[PDB]
Every structure is written in structure tokens, then in C-alpha cells.
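Peer 1: Below you will find the structure I want to go over with you.
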Amino acid sequence: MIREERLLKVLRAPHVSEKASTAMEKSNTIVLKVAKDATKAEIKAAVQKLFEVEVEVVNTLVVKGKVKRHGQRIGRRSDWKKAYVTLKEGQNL
Amino acid sequence: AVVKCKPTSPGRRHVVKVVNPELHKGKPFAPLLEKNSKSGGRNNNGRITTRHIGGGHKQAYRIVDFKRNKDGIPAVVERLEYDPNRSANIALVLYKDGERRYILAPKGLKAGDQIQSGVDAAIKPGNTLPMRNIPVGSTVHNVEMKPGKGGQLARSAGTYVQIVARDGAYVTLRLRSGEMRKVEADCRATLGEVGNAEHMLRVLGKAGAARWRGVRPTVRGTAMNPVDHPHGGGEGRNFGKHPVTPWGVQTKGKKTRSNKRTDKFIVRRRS
Amino acid sequence: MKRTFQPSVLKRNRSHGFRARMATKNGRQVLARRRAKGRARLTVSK
RNA sequence: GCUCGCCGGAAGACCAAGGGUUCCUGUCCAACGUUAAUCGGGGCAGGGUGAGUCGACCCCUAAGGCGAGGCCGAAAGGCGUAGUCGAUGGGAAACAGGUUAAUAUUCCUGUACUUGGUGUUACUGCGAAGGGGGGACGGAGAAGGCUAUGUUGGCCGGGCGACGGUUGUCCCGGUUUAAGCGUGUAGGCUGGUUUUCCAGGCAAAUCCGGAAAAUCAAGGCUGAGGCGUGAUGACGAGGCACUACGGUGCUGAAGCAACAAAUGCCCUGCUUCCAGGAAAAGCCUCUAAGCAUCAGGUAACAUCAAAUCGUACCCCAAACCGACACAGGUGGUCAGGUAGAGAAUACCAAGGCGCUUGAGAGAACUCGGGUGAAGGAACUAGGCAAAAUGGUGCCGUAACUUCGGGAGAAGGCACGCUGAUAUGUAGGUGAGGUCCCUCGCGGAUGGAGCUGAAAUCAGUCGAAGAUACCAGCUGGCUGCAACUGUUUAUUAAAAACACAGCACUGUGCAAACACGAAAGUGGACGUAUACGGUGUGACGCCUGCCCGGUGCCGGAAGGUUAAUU
RNA sequence: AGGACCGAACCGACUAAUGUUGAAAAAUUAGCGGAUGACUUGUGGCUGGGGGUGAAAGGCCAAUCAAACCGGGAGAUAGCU
Ligand SMILES: [Mg+2]
Ligand SMILES: [Mg+2]
Ligand SMILES: [Mg+2]
Ligand SMILES: [Mg+2]
Ligand SMILES: [Mg+2]
Ligand SMILES: [Mg+2]
Ligand SMILES: [Mg+2]
Ligand SMILES: [Mg+2]
Ligand SMILES: [Mg+2]
Ligand SMILES: [Mg+2]
Ligand SMILES: [Mg+2]
Ligand SMILES: [Mg+2]
Ligand SMILES: [Mg+2]
Ligand SMILES: [Mg+2]
Ligand SMILES: [Mg+2]
Ligand SMILES: [Mg+2]
Ligand SMILES: [Mg+2]
Ligand SMILES: [Mg+2]
Ligand SMILES: [Mg+2]
Ligand SMILES: [Mg+2]
Ligand SMILES: [Mg+2]
Ligand SMILES: [Mg+2]
Ligand SMILES: [Mg+2]
Ligand SMILES: [Mg+2]
Ligand SMILES: [Mg+2]
Ligand SMILES: [Mg+2]
Ligand SMILES: [Mg+2]
Ligand SMILES: [Mg+2]
Ligand SMILES: [Mg+2]
Ligand SMILES: [Mg+2]
Ligand SMILES: [Mg+2]
Ligand SMILES: [Mg+2]
Ligand SMILES: [Mg+2]
Ligand SMILES: [Mg+2]
Ligand SMILES: [Mg+2]
Ligand SMILES: [Mg+2]
Ligand SMILES: [Mg+2]
Ligand SMILES: [Mg+2]
Ligand SMILES: [Mg+2]
Ligand SMILES: [Mg+2]
Ligand SMILES: [Mg+2]
Ligand SMILES: [Mg+2]
Ligand SMILES: [Mg+2]
Ligand SMILES: [Mg+2]
Ligand SMILES: [Mg+2]
Ligand SMILES: [Mg+2]
Ligand SMILES: [Mg+2]
Ligand SMILES: [Mg+2]
Ligand SMILES: [Mg+2]
Ligand SMILES: [Mg+2]
Ligand SMILES: [Mg+2]
Ligand SMILES: [Mg+2]
Ligand SMILES: [Mg+2]
Ligand SMILES: [Mg+2]
Ligand SMILES: [Mg+2]
Ligand SMILES: [Mg+2]
Ligand SMILES: [Mg+2]
Ligand SMILES: [Mg+2]
Ligand SMILES: [Mg+2]
Ligand SMILES: [Mg+2]
Ligand SMILES: [Mg+2]
Ligand SMILES: [Mg+2]
Ligand SMILES: [Mg+2]
Ligand SMILES: [Mg+2]
Ligand SMILES: [Mg+2]
Ligand SMILES: [Mg+2]
Ligand SMILES: [Mg+2]
Ligand SMILES: [Mg+2]
Ligand SMILES: [Mg+2]
Ligand SMILES: [Mg+2]
Ligand SMILES: [Mg+2]
Ligand SMILES: [Mg+2]
Ligand SMILES: [Mg+2]
Ligand SMILES: [Mg+2]
Ligand SMILES: [Mg+2]
Ligand SMILES: [Mg+2]
Ligand SMILES: [Mg+2]
Ligand SMILES: [Mg+2]
Ligand SMILES: [Mg+2]
Ligand SMILES: [Mg+2]
Ligand SMILES: [Mg+2]
Ligand SMILES: [Mg+2]
Ligand SMILES: [Mg+2]
Ligand SMILES: [Mg+2]
Ligand SMILES: [Mg+2]
């Protein structure tokens with residue numbers, strides 16, 4: 001069992017893009033930004049307990065931050081984790 | 001035997017090889033093998049401490065029994081084998097209890113012969129006895145220096161040692177070098193000469209043959225610069241020096257033995 | 001032609017990294033010198 | 001968009017290393033781009049990397065590193081035992097099709113596989129830090145059986161031609177399908193089986209090793225490919241309908257055979273040679289202590305789990321190493337057609353490019369080429385450079401020789417195309433059919449079809465038939481070095497270095513010798529047929545005299561002579 | 001069979017021309033040598049400065065070598081410019 005506050009912390013935000021939309025309307029997959037150290041099991045438990053849906057598999061990838069210029073000053077955005085959460089073809093969050 | 005190659009190429013013109021049809025043609029006995037990687041003449045500091053060493057063919061070590069202390073159990077010679085680690089041949093023998101061992105092959109030892117070690121073994125080649133039980137005048141090899149330590153003298157191909165006298169607790173040997181030495185009468189020896197006595201008739205024939213054996217080229221001191229060798233330097237070919245080693249020690253006739261610990265055992269130097 | 005710098009991250013780390021420095025008192029002195037100077041990058045690791 | 005040109009064993013495609021957002025889309029042209037720029041690897045914004053099976057991680061070790069105690073060292077530290085790390089090596093498992101602007105063996109569809117944990121059921125001796133087997137190993141060569149792949153034919157769809165001809169022996173295109181599962185074939189290796197006993201495997205062992213009988217004489221191991229299935233599926237030339245000119249939806253014919261054939265597979269095979277060719281774990285197996293109708297083991301079924309990190313893009317390059325968008329450097333994989341011996345070379349396919357300044361003109365001179373009257377080395381330090389030779393088959397080939405060579409010596413002849421021999425031969429492959437049977441991935445016969453040199457004879461065109469590309473100049477005398485190699489990275493490749501061979505000399509093993517204040521280590525897990533040093537330098541004939549000087553070796557009667565007393 | 005022969009990849013570097021503020025701080029073009037071996041190459045490791053390594057040229061040790069580079073003694077000393 002994974003604790004309630006761990007579940008309430010692992011999820012960060014839904015990811016909005018054309019690929020995310022296409023996944024939602026075609027393969028019943030939602031795309032989320034999750035905690036950088038969240039495991040697949042933690043993501044599955046969290047989405048099941050916080051969205052009231054059934055999940056069969058989670059796919060995760062780490063996105064690397066973009067090096068940027070802000071007035072000839074070297075910056076870098078933070079790496080984050082993105083999760084591809086597949087729902088059980090009847091859930092429709 | 002000893003066969004000359006035919007001069008089908010300059011690198012073959014002068015090759016003379018020693019070929020033994022009796023040597024086993026298959027793989028060696030796996031239980032008696034170990035790894036032994038090469039050093040390149042380098043020590044644990046990583047420095048070349050012996051020059052002219054490197055490369056060569058990969059070799060595996062054959063655990064040869066130099067002690068011959070399985071007393072009273074006869075053994076039969078299974079086959080003769082090639083040992084890359086020495087100049088002599090090794091015979092794989094089998095004991096009556098089912099144990100297999102590698103031994104140095106004496107002259108005349110063919111497959112199927114019986115060998116036995118112990119105080120009561122017969123006086124025939126391949127048998128290991130204490131030298132107090134070996135008669136004087138006998139020709140032995142694989143001679144021990146300290147009882148139970150293992151044979152150390154006369155282990156190269158064609159070599160042997162003669163027992164010239166026995167006075168009390170010591171026997172007097174004549175080593176291959178011509179040196180007369182005393183050793184304790186309780187040390188063991190194997191009767192007969194070491195086999196492969198034609199090993200010295202081989203001719204490598206080319207530089208690659210020596211490179212195969214892990215030997216690297218020798219640069220003459222006189223071909224160097226003075227910063228490199230005591231013999232270096234010159235305009236043209238100049239020597240004008242007394243020959244020395246790369247470290248300045250005279251190298252033609254100057255003796256280097258200094259062991260007062262073992263001086264007592266040397267009856268007469270090799271001359 | 002073949003220049004002198006042939007990059008290799010493994011060799012770079014094994015010969016100039018933080019742990020290679022810390023393995024010896026001379027390397028630790030190197031680290032102390034760089035910290036005293038205030039270097040923003042102590043080693044090749046970062 | 002249509003033409004033209006270039007590469008095509010690359011200038012195509014995919015990786016590793018390295019780089020790190022350069023990837024895709026929208027937008028902008030200040031600076032950067034050796035010019036302009038609407039364009040960009042530039043600026044700005046947004047998007048994009050999906051794994052139980054790929055890789056890392058992980059288990060296991062090499063070289064080597066670190067190293068509890070330990071040994072050693074003024075200190076710092078050095079070495080090293082037990083250990084513990086360390087791949088460039090060993091260790092379980094996934095394929096085909098589809099899809100995005102950008103990912104895919106990761107997503108979707110279909111069909112699979114591996115390991116482990118639980119839970120039942122049945123049966124049962126389980127157990128290791130120990131034993132044994134295995135893993136597990138070189139070079140070269142040769143052949144057979146295959147496949148990738150290609151060609152042709154058959155089949156299907158389409159065509160009937162901008163200029164003479166083209167309903168045919170004509171033209172164009174397609175003719176594809178995996179892992180897995182079942183079978184067990186060409187080949188390779190091996191005698192099995194049952195007893196009894198034993199100084200061996202640190203103890204034990206039913207395991208391994210050894211010994212003695214009996215018995216059977218065929219049993220086992222391994223193994224590419226094919227065949228069946230996977231697959232009534234997918235894909236598929238096209239056709240039909242459209243946004244909207246990018247591409248969307250539906251349907252979908254044939255989908256066979258023969259021949260040729262790898263450097264890939266059988267093959268970690270086989271033969272042979274000497275220079276004699278990793279380790280450890282996973283794996284199989286044996287028991288010890290121990291547990292003992294519990295555990296634990298085996299099998300069947302069900303269920304659960306397989307985490308974490310990488311995944312974009314470049315990758316012989318404009319993204320890596322060279323300060324540059326630099327004629328340089330950079331490991332592996334793939335390997336189409338025609339001709340050819342070929343991965344050379346020429347022209348092409350797939351695919352990718354025209355090298356980020358152009359437009360004119362047609363002076364000297366410079367660079368890179370083509371041709372050249374007569375002569376032909378007269379040039380020059382020197383035939384430097386250029387010119388020339390150049391293939392295959394056959395004929396023929398000197399001195400000298402270490403009998404191998406010299407030798408591709410030198411020199412010469414033939415060479416295209418057509419026809420016949422023979423409507424395609426010798427040879428290779430080999431269907432149907434027939435027969436046999438220890439009946440099938442079988443044997444015998446049989447020759448259909450396919451493929452196919454080389455030669456002779458006759459004819460024939462051109463100035464020329466090895467027509468292009470490609471592709472030895474040859475001979476004579478002589479110095480030096482025997483030879484193959486190595487060398488002054490970046491003015492010297494040689495006659496210098498090395499070398500096999502020779503000789504002298506040291507070294508008796510705790511070796512001499514070398515690196516180390518030392519402990520240690522190398523020599524060497526070697527033992528005088530070995531190891532070190534020095535000189536000479538294949539081979540043939542040889543290697544003469546001098547020990548006064550210097551050095552070394554031996555001697556020790558005498559002279560001289562230190563610390564010490 | 002072979003440190004055998006001819007010859008691509010690959011390794012090298014004998015000649016000539018170009019270039020010499022280069023396309024390049026050592027290259028290009030045409031030829032050239034080896035090309036189963038004393039061969040070549042990837043990855044990792046070891047040897048450290050009076051030291052290493054060197055088939056030996058005083059060669060090489062990060063475009064630096066008859067004694068590397070960096071920091072320090074250090075503002076060495078300079079009857080010389
Ligand atoms: Mg992942
Ligand atoms: Mg030597
Ligand atoms: Mg020599
Ligand atoms: Mg010299
Ligand atoms: Mg030196
Ligand atoms: Mg000197
Ligand atoms: Mg002279
Ligand atoms: Mg003189
Ligand atoms: Mg990377
Ligand atoms: Mg950027
Ligand atoms: Mg782009
Ligand atoms: Mg754009
Ligand atoms: Mg501009
Ligand atoms: Mg403008
Ligand atoms: Mg951009
Ligand atoms: Mg999945
Ligand atoms: Mg794997
Ligand atoms: Mg180790
Ligand atoms: Mg240590
Ligand atoms: Mg300690
Ligand atoms: Mg380990
Ligand atoms: Mg690896
Ligand atoms: Mg692996
Ligand atoms: Mg892509
Ligand atoms: Mg084992
Ligand atoms: Mg191996
Ligand atoms: Mg082989
Ligand atoms: Mg085929
Ligand atoms: Mg096929
Ligand atoms: Mg038709
Ligand atoms: Mg017409
Ligand atoms: Mg056709
Ligand atoms: Mg047995
Ligand atoms: Mg099939
Ligand atoms: Mg090959
Ligand atoms: Mg990719
Ligand atoms: Mg390319
Ligand atoms: Mg450019
Ligand atoms: Mg470039
Ligand atoms: Mg290359
Ligand atoms: Mg071709
Ligand atoms: Mg040709
Ligand atoms: Mg080509
Ligand atoms: Mg072309
Ligand atoms: Mg094309
Ligand atoms: Mg002109
Ligand atoms: Mg000109
Ligand atoms: Mg001309
Ligand atoms: Mg003329
Ligand atoms: Mg003329
Ligand atoms: Mg003439
Ligand atoms: Mg002339
Ligand atoms: Mg003249
Ligand atoms: Mg003149
Ligand atoms: Mg002249
Ligand atoms: Mg010339
Ligand atoms: Mg020419
Ligand atoms: Mg000719
Ligand atoms: Mg001649
Ligand atoms: Mg000829
Ligand atoms: Mg025929
Ligand atoms: Mg065939
Ligand atoms: Mg003469
Ligand atoms: Mg002369
Ligand atoms: Mg020579
Ligand atoms: Mg040469
Ligand atoms: Mg060179
Ligand atoms: Mg030079
Ligand atoms: Mg020692
Ligand atoms: Mg000489
Ligand atoms: Mg004298
Ligand atoms: Mg004296
Ligand atoms: Mg050769
Ligand atoms: Mg040169
Ligand atoms: Mg060239
Ligand atoms: Mg060449
Ligand atoms: Mg040659
Ligand atoms: Mg050649
Ligand atoms: Mg210093
Ligand atoms: Mg000189
Ligand atoms: Mg340099
Ligand atoms: Mg100095
Ligand atoms: Mg001072
Ligand atoms: Mg200073
Ligand atoms: Mg000053």
C-alpha cells in the first residue's frame with residue numbers, strides 16, 4: 001500500500017497538446033505531468049484513487065529542460081516527467 | 001625428428017624444426033590448466049625490469065608435479081604432450097587410484113610405461129627416489145635442493161645430473177654447468193635424463209620466429225647515444241671503451257656471485 | 001589529421017573526476033585550492 | 001514543376017563514441033551565413049523522445065585498481081592477504097503490419113516468448129561458502145548442404161504508341177509475407193546398458209575418475225535449411241470518392257516455378273600446422289552439516305510482477321576532433337543491375353546531391369589538360385617530368401644459382417560479330433512418370449524443362465576487335481645491405497636500426513640482473529638445451545702475429561697500508 | 001605451406017607539381033611501398049620528468065623535448081642592449 005499523501009503529491013498537472021488530444025480521442029490515454037521521482041505503480045495508484053478510473057498500464061518518459069537565453073544570460077528549464085496513462089476503454093475521464 | 005625446410009621463401013630457407021610424431025595432437029587435460037597472463041618484463045611498479053620481453057603467443061600453464069610424492073602407488077603413462085611453458089615434454093600419467101598428473105618426460109618414456117615414486121621404487125627411468133637410495137654414478141634429473149620442496153635442477157630438455165659421491169648426510173652432484181655441488185641425501189631425484197634432447201638443434205630461421213616466443217629486439221649499446229648507454233656516441237663506428245652493461249658494470253669476465261650463505265655447498269665452481 | 005583531444009567521458013571521469021581527486025591527498029589539495037579560489041566548477045564532473 | 005548534370009562499397013542507409021535540442025511546427029531577418037535571402041543547424045515561441053523482450057542498470061569475471069587485518073617506510077605514504085570493484089568478454093525472453101509534423105521491435109492490431117513470486121493439487125529427500133561436468137575458446141585450408149539475393153519463365157493488371165514498323169517470340173508494372181509453434185533433414189560427434197569393487201576428487205557422495213565382468217549391438221547428443229502452421233489474416237498493382245492540392249475514405253487481381261548464388265548459416269564443425277591457442281558466473285549434477293511424514297524439491301493449473309535510467313536529432317559529418325558552415329581525421333553494420341576475377345573500374349537502381357557569391361570578356365602570365373611537322377635525351381647535376389608498356393590463352397625463354405629461383409625473363413601469335421558443328425554442344429541442375437521398400441524431408445530408373453562454357457570450320461565489318469574505363473617498360477655492368485621488416489610525427493627511409501645465425505662472458509636458484517630507503521616485484525610459477533649482458537650480423541671460404549700499455553681473471557711469500565689498541 | 005607472388009579495403013609515405021598571408025600550423029593531385037603478418041584496428045588498463053618509453057632518429061612523452069607542463073623560490077642574476 002502506498003500512502004495517501006504520496007498519492008496526492010505524485011500527480012502534478014495534465015499535459016495539453018495535439019499529441020495528448022489525439023491520444024485521448026484515439027487510444028483512451030491521458031497525458032500527465034507527474035513528480036520527477038514518481039514510479040509507474042505510484043502513478044497508477046494515484047490516478048485510480050484520485051480520478052475514479054481503471055488503469056491497465058502507464059508509460060513514463062523524462063523530458064529534458066531547454067537551455068534558453070534571457071538577455072544574453074544562460075538559463076535552463078527544469079526536467080520533468082510525463083506519463084501516458086491508458087484507461088480501460090470504458091472509463092472516459 | 002630434425003627436418004630442414006625447403007627454401008621456398010627467404011624466411012624458410014634456414015628454418016630447421018624439431019617435430020615429434022609422438023606428441024598428443026588434441027587439447028590438453030583441462031583439470032590441470034591455469035591462466036598465466038604475460039608481464040612484458042614489467043614488475044609491480046609498472047617498470048621494465050627485464051628487457052627484451054613482450055608479445056608472443058598466448059599460453060596456458062600446465063600444473064606439473066615437480067614433487068613426485070604420491071609414494072607407493074604405480075602410475076601408467078597415458079600420452080606425451082607439448083608444453084609451451086618449458087623446453088621439455090610433459091607426460092600425462094594416471095595413477096591406479098584414478099588420479100592424473102603431469103610430469104616431466106624423461107628420455108625413452110613412451111605411452112603405457114609404468115612409473116612409481118618412493119623409497120622402494122625400482123631403479124628405472126621415471127622413478128623418483130631419495131638419493132640415499134639411488135646408487136652412486138646414476139644419472140638423474142628433476143633434482144631437489146631441500147627435502148620435500150620440489151625438483152629444481154636439471155629440468156630443461158636434454159639435461160641431467162650425475163651423482164658422483166655420497167659421504168654421510170650429503171651427496172655430491174655434477175650439475176650441467178660443470179659445478180660440483182653438495183645436497184642433502186634425503187632430497188628426491190628422478191632417474192634418467194630429461195627428454196626432447198634434440199631441442200637445441202632447432203633453428204628459428206627468421207625474426208618472426210623469435211617474436212612468436214615473446215622475445216623483443218636487442219639494440220646494441222654501441223648504436224645508441226651517450227645519454228643512453230655507456231657505449232653510445234661516436235662519429236662513425238667508434239668504441240674505445242671497456243665493454244660494460246647498460247648500468248656501467250664490466251660485462252666480459254667480471255664475476256657477480258655473492259652468496260656466503262650458500263658458499264658452503266659449492267665443492268667446485270663451474271670453471 | 002588526428003588531433004590530440006579524443007573525447008571519452010569514461011576516461012575523462014576516471015582521470016579527472018571528483019572521486020579520482022578525492023582518492024589522494026594531492027587531489028584533495030587540488031580541490032582545496034579550487035575551493036579557495038572560488039571556482040564555480042571544481043571538477044570535470046560538472 | 002519540367003529538363004540537365006554528379007555519387008551510387010557512396011557523396012545512400014543504420015549504429016557506437018562524441019555532441020546536447022541542432023529534431024518538428026509557427027513566426028522574424030537586426031547580428032550570424034564569406035553575396036542577396038522571403039531561406040537556415042540564426043533569433044523568439046510552442047511541441048516532440050512511451051519498452052518485462054533494445055541498451056544500461058543487474059549476476060560473473062580479464063588486464064588493472066582499491067584494499068579490513070598484515071608487512072614495510074623520517075612523516076606523507078609503498079606493497080599486499082581475505083575481500084571488493086573493473087568490459088572492450090560470459091549470462092532469460094518479440095516478431096510482422098499500421099500510425100505522428102516530429103517516437104516507435106517502446107504506441108495500436110495480430111500472433112508470441114522469458115524469469116520470478118505466491119496459491120492450490122499430486123508425487124517426492126531437500127540441503128553448500130564444498131566436489132565434478134559444462135561454460136571454454138588458435139592460425140590456415142578445403143569441400144559439401146543451404147539461405148539472403150538476383151535473373152528468366154509462368155500468372156495477373158494495364159498498353160497498342162508524337163516519326164518508318166509494333167496483336168506479338170511485343171512493351172510497362174506487380175508477383176510479398178516474420179517471430180513463435182510442430183516435424184526432424186544434409187551434415188558432425190559419440191558405442192550403449194546393467195552389475196560389483198577402489199590408496200583419487202581436503203570430509204562425504206548414488207556425481208566424476210579408475211578397475212573387473214555380463215550383455216546388447218544400435219542408442220544418444222547436436223544440427224542449417226525445407227515442409228506444415230502462423231495466414232480465410234496482413235500487404236498488395238490499380239480502380240472508385242473527395243477535402244482541397246499536402247493528402248484523406250472504400251475496394252482490391254495475381255501472389256507460382258526453374259535456374260544462379262554469397263565473404264551470410266550448418267560451422268565453437270571437418271582436415272592440418274606449431275607459435276599450442278581467457279576467466280568466473282548463469283546451467284547440470286553430487287553429497288556434508290542440518291532438517292527430517294515440517295521444510296524443501298518436481299510437475300499441472302490459476303494469479304501477480306518485471307522496477308529505475310536512455311530512447312528526439314547529427315553520426316566518414318555544416319551537429320564529433322581540427323579556433324571556421326575548414327578539400328583533413330573518425331570504429332562497426334547493410335551490400336541491387338549490366339560488363340568484369342573482383343568490395344577495382346565504367347554506366348545506372350534505391351536513395352542522395354549540384355559543393356552559400358554571381359554576370360561578362362575570351363590579353364600577357366600562372367595552374368590542370370589535349371594534339372603536334374622533321375629530329376629523338378642533342379635537355380639536364382640526373383631521362384626530373386612526360387611519353388611509353390599494360391589483359392586472357394598458347395608457344396618460347398639466357399648467364400648465374402643456396403636448385404627454390406632468375407621468370408610475367410626476353411620475344412611472339414590469336415582475340416569483334418554471324419552461322420554451322422549443336423534450331424544450345426561438353427558440363428551443371430533436374431520435374432513428371434515407372435518401380436522398390438526398413439512409406440517418407442526415402443531409394444532406383446528416367447529424362448521434360450532450365451542453365452551453359454571452351455573449341456573448330458566458314459563468313460563478315462572497320463584504319464584499328466585485350467577498341468572505352470582498367471591495366472608490368474625492358475635488358476646489360478657494378479657499389480652497399482643477405483632477405484620480409486624499423487626509423488628522424490612536421491626538409492634525411494638509407495649503406496642507418498633490427499634480424500635469424502655466431503662468439504665471449506656472467507648466473508647453482510632466495511640465480512645473475514633490474515625497479516624499489518624497505519617490504520616486495522620482474523627474471524619465472526623458468527632451472528645451465530635456462531636466463532642476463534656485450535660485440536658481430538643469412539650463407540660459403542675463413543678469421544693470421546702481439547699480453548709491452550689499459551682492463552679483467554687468478555695468486556698471496558714479501559713491501560706498504562684504515563678504523564681500532 | 002609461406003615474415004611467398006599480383007592487386008582493392010586498410011596501414012604507410014619514395015618522386016614530382018601545386019599551395020607556402022594555404023582549402024590544410026604538414027594537405028591536395030598524379031604516380032608509389034606493404035597488403036596472413038615482426039600486420040592492422042576498437043575499447044579499457046599500466047609505465048611520470050634526470051624519470052618513462054625507444055627494431056636507436058637524441059626520436060616520442062597532448063601542435064612544447066640535449067631534460068614536459070603548471071604553480072612557487074622570484075622582482076634569480078644580467079660588468080650587456
Ligand atoms: Mg522507458
Ligand atoms: Mg635480452
Ligand atoms: Mg642478439
Ligand atoms: Mg646513431
Ligand atoms: Mg632511460
Ligand atoms: Mg655515460
Ligand atoms: Mg671513423
Ligand atoms: Mg682509434
Ligand atoms: Mg550520448
Ligand atoms: Mg538553439
Ligand atoms: Mg530543421
Ligand atoms: Mg522555421
Ligand atoms: Mg548577409
Ligand atoms: Mg534587405
Ligand atoms: Mg532554428
Ligand atoms: Mg506497453
Ligand atoms: Mg537483452
Ligand atoms: Mg583483481
Ligand atoms: Mg594496494
Ligand atoms: Mg591497513
Ligand atoms: Mg563484481
Ligand atoms: Mg560489454
Ligand atoms: Mg551482454
Ligand atoms: Mg525520425
Ligand atoms: Mg563449479
Ligand atoms: Mg571467448
Ligand atoms: Mg579459426
Ligand atoms: Mg532462394
Ligand atoms: Mg524466401
Ligand atoms: Mg493483357
Ligand atoms: Mg507511326
Ligand atoms: Mg514482365
Ligand atoms: Mg563410474
Ligand atoms: Mg510459410
Ligand atoms: Mg574475407
Ligand atoms: Mg532514432
Ligand atoms: Mg554518408
Ligand atoms: Mg560551405
Ligand atoms: Mg568537413
Ligand atoms: Mg578508416
Ligand atoms: Mg556492383
Ligand atoms: Mg577486366
Ligand atoms: Mg568504385
Ligand atoms: Mg556515375
Ligand atoms: Mg534516383
Ligand atoms: Mg584560357
Ligand atoms: Mg599548360
Ligand atoms: Mg600529350
Ligand atoms: Mg613532334
Ligand atoms: Mg611524327
Ligand atoms: Mg627512334
Ligand atoms: Mg638514349
Ligand atoms: Mg647531355
Ligand atoms: Mg648541355
Ligand atoms: Mg650524362
Ligand atoms: Mg620518372
Ligand atoms: Mg603517363
Ligand atoms: Mg600483352
Ligand atoms: Mg640479375
Ligand atoms: Mg610475356
Ligand atoms: Mg545437356
Ligand atoms: Mg541451383
Ligand atoms: Mg669488385
Ligand atoms: Mg665505385
Ligand atoms: Mg636492407
Ligand atoms: Mg623493404
Ligand atoms: Mg613511420
Ligand atoms: Mg622527416
Ligand atoms: Mg623473486
Ligand atoms: Mg654491424
Ligand atoms: Mg702480464
Ligand atoms: Mg687482483
Ligand atoms: Mg606477402
Ligand atoms: Mg621523406
Ligand atoms: Mg596519394
Ligand atoms: Mg597500393
Ligand atoms: Mg612484395
Ligand atoms: Mg602487394
Ligand atoms: Mg620538477
Ligand atoms: Mg647524432
Ligand atoms: Mg610533440
Ligand atoms: Mg637541466
Ligand atoms: Mg631568492
Ligand atoms: Mg617563478
Ligand atoms: Mg627580472
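Please read every residue number as a count from 1 along the shown chain.
Cβ from N, Cα, C; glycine included.
So Swiss-Prot lists the following for this protein:
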type	residues	note
MUTAGEN	A:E18 to A	Binds normally to ribosomes; strongly reduces trigger factor binding
MUTAGEN	A:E18 to Q	Strongly reduces trigger factor binding
MUTAGEN	A:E52 to K	No effect on trigger factor binding
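Just tell me what is around each of these and how deep it sits.
Peer 2: Here the Cβ of A:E18 (mutagenesis position) has 7 other Cβ atoms within 10 Å, regardless of which shown protein chain they belong to.
DSSP assigns A:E18 (mutagenesis position) to a helix.
DSSP gives A:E52 (mutagenesis position) a coil state; it is part of no helix or strand.
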Peer 1: Restricting to the chain of A:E52 (mutagenesis position) and a gap of 6 or more, list residues whose Cβ falls under 8 Å of its Cβ, or answer none.
Peer 2: none
